[PDB]
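Encoded as structure tokens, the structure appears first; notes follow it.
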Amino acid sequence: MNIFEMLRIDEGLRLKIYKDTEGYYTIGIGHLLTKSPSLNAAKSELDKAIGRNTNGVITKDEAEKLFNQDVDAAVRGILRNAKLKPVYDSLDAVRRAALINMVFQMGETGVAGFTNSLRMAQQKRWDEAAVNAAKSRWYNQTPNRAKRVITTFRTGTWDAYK
Ligand SMILES: [Cl-]
Ligand SMILES: [Cl-]
Ligand SMILES: [Kr]
Ligand SMILES: [Kr]
Ligand SMILES: [Kr]
């Protein structure tokens, strides 16, 4: 199991523009197109992303390309975030994956806000931090995913993903 496999399980794969749980236009493997209501806006954003006239549909290949990019940007964002980088570096590899997952899903920003947990996470207080992260809109909104991610973070194993 690795980060790609993990997020691929958590975000799925859709070839046609769809709305996420939040109702935002998205495509591929969790590739948010836009926050705007405009499906037109969304095709435009899509076209620009792919470099062609998609007409709201991409191939698998295209989807995996956005995904590679998105994973990559997620990692690089972490590493340029001053709050984040140090937690990251302190982590073992499974746990690092958990952090990247959250960052991909919520942004450096949304993640920036788990300060209380993350501190505990920097401290190796697996249980404490896990319980605190649970007190989050994040968890209440996508409890099953949230659960898998928090378990991975806490245990440092992929059990949740088997
Ligand atoms: Cl893009
Ligand atoms: Cl979920
Ligand atoms: Kr955390
Ligand atoms: Kr955690
Ligand atoms: Kr966490």
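Using the three backbone atoms N, Cα and C, a Cβ is placed for every residue, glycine included.
Experimental mutagenesis at this site is recorded by Swiss-Prot as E11 to A, F, H, M or N, annotated: Complete loss of enzymatic activity. In Swiss-Prot, a mutagenesis experiment is listed as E11 to Q, annotated with the note Complete loss of activity. Among the features that Swiss-Prot reports, active site, proton donor/acceptor is placed at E11, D20, with the record citing experimental evidence. One entry in Swiss-Prot concerns the mutagenesis experiment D20 to A, N, S or T. Its note says: Complete loss of enzymatic activity. Under its mutagenesis annotations, Swiss-Prot gives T26 to H the following note: Facilitates transglycosylation more effectively than hydrolysis; covalently bound substrate. For the mutagenesis of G30 to A, Swiss-Prot gives this note: Almost complete loss of enzymatic activity. The structure shown keeps the original residue. According to Swiss-Prot, the feature substrate binding site maps to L32, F104, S117, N132. Annotation of the mutagenesis experiment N132 to I in Swiss-Prot: 5-fold decrease in enzymatic activity.
When secondary structure is read from DSSP and collapsed to three states, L32 (substrate binding site) falls in the strand class. When the Cα atoms are compared, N132 (mutagenesis position) and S117 (substrate binding site) turn out to be 6 Å apart. Under DSSP, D20 (mutagenesis position) is assigned to coil, being neither helix nor strand in the three-state scheme. Listed in sequence order, the recorded positions from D20, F104, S117 having a Cα within 10 Å of the Cα of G30 (mutagenesis position) are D20, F104. Candidate mutagenesis positions: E11, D20, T26. Nearest to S117 (substrate binding site) by Cα distance: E11. Its Cβ taken as reference, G30 (mutagenesis position) is surrounded by 20 other Cβ atoms within 10 Å in the chains shown. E11 (mutagenesis position) sits 10 Å from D20 (mutagenesis position), taking the Cα positions as reference. Pairwise Cα distances among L32, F104, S117, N132, which the record gives as the binders of substrate, peak at 27 Å. When other Cβ atoms within 10 Å of the Cβ of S117 (substrate binding site) are tallied across all protein chains shown, the result is 22.
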